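Input: a single structure, listed below in structure tokens.
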Amino acid sequence: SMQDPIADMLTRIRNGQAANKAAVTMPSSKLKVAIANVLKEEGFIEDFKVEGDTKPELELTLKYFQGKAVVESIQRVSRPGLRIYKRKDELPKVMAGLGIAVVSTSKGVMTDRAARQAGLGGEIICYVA
Amino acid sequence: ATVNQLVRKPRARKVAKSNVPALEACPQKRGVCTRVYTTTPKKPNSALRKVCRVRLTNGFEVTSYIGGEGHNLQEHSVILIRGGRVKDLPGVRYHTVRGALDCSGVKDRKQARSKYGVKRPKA
Amino acid sequence: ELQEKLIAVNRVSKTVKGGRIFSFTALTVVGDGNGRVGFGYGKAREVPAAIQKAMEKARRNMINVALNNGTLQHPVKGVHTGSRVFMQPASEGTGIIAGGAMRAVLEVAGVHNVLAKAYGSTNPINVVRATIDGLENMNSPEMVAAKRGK
Amino acid sequence: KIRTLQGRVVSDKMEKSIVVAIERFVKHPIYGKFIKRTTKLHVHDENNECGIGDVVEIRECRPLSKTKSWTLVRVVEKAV
Amino acid sequence: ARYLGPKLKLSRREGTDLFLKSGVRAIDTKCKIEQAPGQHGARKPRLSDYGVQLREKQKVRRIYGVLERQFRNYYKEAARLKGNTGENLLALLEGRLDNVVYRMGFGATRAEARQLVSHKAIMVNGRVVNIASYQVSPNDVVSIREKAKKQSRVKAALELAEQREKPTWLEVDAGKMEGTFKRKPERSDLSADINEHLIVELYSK
Amino acid sequence: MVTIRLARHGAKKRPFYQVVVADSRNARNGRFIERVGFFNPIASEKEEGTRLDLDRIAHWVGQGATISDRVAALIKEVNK
RNA sequence: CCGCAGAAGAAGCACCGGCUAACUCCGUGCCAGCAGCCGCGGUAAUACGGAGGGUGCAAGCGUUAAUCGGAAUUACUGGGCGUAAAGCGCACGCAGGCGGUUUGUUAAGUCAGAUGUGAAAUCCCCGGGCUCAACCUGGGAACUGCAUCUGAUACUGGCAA
RNA sequence: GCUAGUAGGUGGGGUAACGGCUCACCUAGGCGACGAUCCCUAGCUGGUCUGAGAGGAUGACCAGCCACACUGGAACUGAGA
């Protein structure tokens, strides 16, 4: 039985870079789709395709650099077991001044950056950079 | 580990206990004197070390270090305690500052006087 | 490409069959003033050539870091050995703020304004393991930028 | 608002007094997360109109007998 | 104390030259630097990190005349200006009234200038000033007294200043010996006293 | 009943009063309602030694405030 | 604030084996004694005692007690638990904690704004007043909060399907 | 494990007012490991100190609150003890 769906994503991303696949599999869900979206825009994953028509899986395409991976900061800020929310002006910027955290808010799923002056704060789900 | 365990069973931070107790909780102590002995030290470091017990006036029977050279100490002498300890002597957790109260300082000391009280000479 | 320094310095021993050697081995660093700076273990049975030989093996090493304006842009979190290594970015008003091995290696690589920390064992021989953990682990403006190049 | 707490009964062994049990999410700033801290309270009731395990609405109000200062406004449901 | 102890001897114990009690006639001619302060002052030790930080601190510390306690007060004022507090720190040491007056050529030396500040010789505006820990304000009026230019000390104290660089953040005057603190000291107005790295290490402990 | 009054909190050999609304049944430097500015007699026009709040007081006086010799006459030193 | 002679009346304390900045010489010789810790000392003592010299602080310095830090050294931030301290001997399971996924709803959690409220002082930012600073002080911010009001619906929780 | 004015319901009385505050009767509950009750310790807070923060320790002077006034106890007066 799963306790974190979201881990299933992140775990297999870092693993999978390491494993030298080019796209990895794990069960989708609505939120998960929308997390893979910010990564993708910002560039953190190559692209993504969702086969739901039979049984949902988020087939997310791995981006590589050249041979070196692009994972170095992947960790989940939040947990199911430590659900967290950080306000508009008490949201930390993560790792580096170049950092990127996927952050959910009341509008949508966004990012540290975007979410900020978007008048919002909310759950920082994770970060990749 | 996990938070919810701690929510029940809070983490400690200290136990609130000194390395060296003071047994009066202050800078300085009035203690009497019970026996002017000179024992040989704990650990082999072969010497004669001037110690003395001393019944403090607020209670507690404790043992204090005697330093410098010379003495004036008596079995009903009443001393000012420096506090703090030295290694190589076991039941000593306490030290006597001479040259304070009735007790005299070091006879013929002309450097590092503050340690073991004694006034600077006129010169 | 030079800017001589030494760091640590100490002795080590093997038991010959009953006699003992007491070889003086040690860490150094030679700068370049922009990074590409290493480390060496200069064994010497005597004391002077103990840093001689170290500065040799320094030339036989390098770890390139990219950094600008004396301030490494990327905080350090990295852990190798039981030495935890840290560096929080400080734009200004901090020197090096260090008494570690990680004082000297974070200066010679051109580094005039950083603020630093470590937890773990104080053991200077692997305080130099900040070199995996801040030199080779780095994140540069152009580094992330070529993720975005894609 | 009349300080309205959606609570759940846990005691009809008296008439006009029903012990309702409610919680707020209490946070520790040192365990750094919310938890359920449930606090029984002593409400003053019209007679009885509920069983136990009865989800209800209660409100603050005057005191009017020992440890009373909440009232029943209505019984939401017996079971959800 | 205020120090005011055996001056130059510290220049000896650091091996680095300073005008503090020297002339412009004696530059270690008929005086000596570093030959051996003490009977062990000839031979040089390598020094631990803390070694460097202590020595170097004392370098900066003695060409303003500044004490420990004083220096901490400066450190919490530095880190209480928004700026680079390396700069802010050494800016405030060259904010001491005794120093700006010397650096406008009215003191023979850094130290002798403060002998002036003792007496009622120095002033800012019409206001008399005897305190040297006074951080002068942007655009000041830091004049000598009327009845202090008549003294033979003050005439002879424009003399020894002559022929120095006089790092400009301020005006150097001889009609009314009245300057202006017209911008602050800066990183460029250091004259190779760039040792801001050391003391900010020392202090942060 | 509130009582507007002075209250010196300034360092030795240098009065710095503080015109405050308190009540007369409590300490001069103690318990206060809210301020209504300051009075410094050491001002001589290199800084302003007062803060008026004319408006605030004008409401307070109707609310049953009482004015002491100093405070009353100090509105007078600045008139309107 | 003015005048008055005349350097006049105004420097010490601790430490210097290593940690830790700062060495020599004698006296003594596991004796004397030192001692925050590691440890010194049994005859050229860089560690004792005295002296010479020096180093750092300074009208205070040192010593002690005591708090916090350093110490991520009991770890929310910020830990381990195969052998170093450290997985109940092993299962089941109530309470408690946690909850796959889809639609809808609610908006309690949560986010936002709104409104009260968070005393003053203390604190903090800029800026004044005491010859300067200490101190005192003005306005503003903070006042980590709390509640309510009105909004938001991605997640979290509740209900339904 | 604890709790008989103990916990609640009726109806009197009392208090400036609500209230076992107190009283008569009636019910047999109420409270507790989400830590009651009991024991040790301690004035409590703003805050203070330290600290990078988070946190910890602490609560002297300055401010607010509570209690206490030789020890114990009690009421009277009065707007208020």
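By the numbers in Swiss-Prot, the shown part of chain C spans 10-159.
Just so you know, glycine gets a Cβ as well, placed from its N, Cα and C.
As recorded in Swiss-Prot, the features of this protein are as follows:
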DOMAIN    C:11-74  domain 'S5 DRBM'
VARIANT   C:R20 to L  In strain: SPCR9; spectinomycin resistant. Not a ram mutation
VARIANT   C:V21 to E  In strain: SPCR7; spectinomycin resistant. Not a ram mutation
VARIANT   C:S22 to P  In strain: SPCR13 and SPCR15; spectinomycin resistant. Not a ram mutation
VARIANT   C:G104 to R  In strain: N-660; suppresses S12 streptomycin dependence
VARIANT   C:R112 to L  In strain: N-421 and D-1023; suppresses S12 streptomycin-dependence
VARIANT   C:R112 to G  In strain: NEA-314; neamycin resistant
VARIANT   C:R112 to S  In strain: NEA-319; neamycin resistant
VARIANT   C:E151 to S  In strain: B
Would you mind reading off the Cα separation of C:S22 (variant position) from C:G104 (variant position), to the nearest angstrom?
37
DSSP on the domain 'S5 DRBM' (C:11-74): how many residues come out helix, how many strand, how many coil?
11 helix, 16 strand, 37 coil
Cβ neighbours of C:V21 (variant position) where a neighbour is any other Cβ within 10 Å:
12
When DSSP states are folded down to helix, strand and coil, where does C:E151 (variant position) land?
helix
When a 10 Å sphere is centred on the Cβ of C:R20 (variant position), how many other Cβ atoms does it contain?
12
Would you pick out, from the variant positions C:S22, C:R112, the residue whose Cβ has the largest number of other Cβ atoms within 10 Å?
C:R112
Chain E neighbours, restricted to the variant positions C:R20, C:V21, C:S22, C:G104, C:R112, by C-beta under 8 angstroms:
C:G104, C:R112
DSSP on C:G104 (variant position), three-state: which is it?
coil
Candidate nearest C:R20 (variant position) in space, where candidates are the variant positions C:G104, C:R112, C:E151 and distance is Cα-Cα:
C:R112
Pairwise CA distance, C:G104 (variant position) versus C:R112 (variant position), rounded so that it is a whole Å:
10
Including all protein chains displayed, how many Cβ atoms other than that of C:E151 (variant position) lie within 10 Å of its Cβ?
8
How many Å lie between the Cα of C:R112 (variant position) and the Cα of C:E151 (variant position)?
26
Cβ packing number for C:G104 (variant position), 10 Å threshold:
24
